[PDB]
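Q: Structure below; questions to follow.
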Amino acid sequence: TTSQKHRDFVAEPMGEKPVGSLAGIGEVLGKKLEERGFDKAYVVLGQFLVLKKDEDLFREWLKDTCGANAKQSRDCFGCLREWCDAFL
DNA sequence: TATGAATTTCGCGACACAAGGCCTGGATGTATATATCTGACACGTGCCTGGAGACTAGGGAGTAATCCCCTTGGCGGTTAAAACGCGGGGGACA
């Protein structure tokens, strides 16, 4: 259902977690995202909120911004959406 | 395109690490022991007045006869008090 990384990210507010803290976002993808400018997880979330929490927008943008497959982009969107439901 | 490859991300074991629960001992105040002195504790003496002994009085006190009386003892009934059940709501309790 959910990755343990996803559950850990969901359980608490993100605060200042790096983009690598996102579920399905490891060293390589998180590093690529930081190179693209979204150096922080909350920057990526602001992008996600600007996309009006859209799954397709966020996942396709993530895929074209770091190279994540459907799995990693889907996990990242799910993590962001569930965190938004929990705290936002 | 179906297959492999790549890639990656989540799940897994060894390692070292630190924090908490008994074991132990020593510093800690308390009870034990002991030398010093000093005026009270006790001892002992002279005495005289209270204690001890004899004689008397008589009135207090023990004891028997009597009354009555009142205190013990029993019955009926009529209760009004006492006994028992209940609901509570307010007081004692934490």
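Per Swiss-Prot, chain A residues shown: 2-89, in order.
Technique stated in the header: electron microscopy, 7.1 Å.
From the backbone N, Cα and C atoms, a Cβ is placed for every residue, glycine too.
In case it helps, Swiss-Prot gives these features for our protein:
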DOMAIN    A:20-35  domain 'HhH'
MUTAGEN   A:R8 to A  Enhances histone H1/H3 binding
MUTAGEN   A:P14 to A  No effect on LEMD3/MAN1 and enhances histone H1/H3 binding
MUTAGEN   A:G25 to E  Complete loss of dsDNA, EMD, histone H1/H3 and LEMD3/MAN1 binding
MUTAGEN   A:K32 to E  No effect on histone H1/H3 binding
MUTAGEN   A:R37 to E  Reduces LEMD3/MAN1 binding
MUTAGEN   A:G47 to E  Abolishes homodimerization, preventing ability to cross-bridge DNA. Abolished ability to mediate nuclear membrane reformation at the end of mitosis. Abolished ability to outcompete CGAS for DNA-binding, leading to innate immune activation. Complete loss of EMD, histone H1/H3 and LEMD3/MAN1 binding
MUTAGEN   A:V51 to E  Complete loss of EMD, and histone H1/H3 binding. Reduces dsDNA and LEMD3/MAN1 binding
MUTAGEN   A:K53 to E  Complete loss of EMD binding. Reduces LEMD3/MAN1 binding. Enhances histone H1/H3 binding
MUTAGEN   A:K54 to A  Reduces LEMD3/MAN1 binding. No effect on histone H1/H3 binding
MUTAGEN   A:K64 to E  Enhances histone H1/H3 binding
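What's the neighbourhood like for these features in this structure?
A: Remote same-chain residues near the domain 'HhH' (A:20-35) are listed as 3-4, 6-7, 10, 41-42, 44-45, 63, 66-69, 72-77, 79-81 (criterion: CB distance under 8 Å, separation of at least six residues from the stretch ends).
DSSP assigns A:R8 (mutagenesis position) to a helix in the three-state reduction.
Within 10 Å of the C-beta atom of A:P14 (mutagenesis position) sit 13 other C-beta atoms, taking all shown protein chains into account.
A 10 Å cutoff on Cβ-Cβ distances gives A:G25 (mutagenesis position) a total of 21 other Cβ atoms nearby, all chains included.
For A:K32 (mutagenesis position), the same-chain residues that are 6 or more apart in sequence and have a Cβ closer than 8 Å to its Cβ are A:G21.
Neighbour list (A:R37 (mutagenesis position), Cβ cut-off 8 Å, at least 6 residues apart, same chain): A:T66, A:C67.
Less than 8 angstroms from the CB of A:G47 (mutagenesis position) sits no same-chain residue that is six or more residues away. In the three-state DSSP reading, A:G47 (mutagenesis position) counts as helix.
Over all protein chains present, the Cβ of A:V51 (mutagenesis position) has 11 other Cβ atoms lying within 10 Å.
In the three-state DSSP scheme, A:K53 (mutagenesis position) falls into the coil class.
On its own chain, A:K54 (mutagenesis position) has A:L81, A:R82, A:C85 as residues at least 6 apart in sequence with a Cβ closer than 8 Å to its own Cβ.
In three-state terms derived from DSSP, A:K64 (mutagenesis position) belongs to a helical segment. The Cβ neighbour count for A:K64 (mutagenesis position), using a 10 Å radius over every protein chain in view, is 16.
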Q: List, in sequence order, the same-chain residues at least six positions removed whose CB sits under 8 Å from that of A:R8 (mutagenesis position)?
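A: Once residues fewer than 6 apart are set aside, A:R8 (mutagenesis position) is near nothing.
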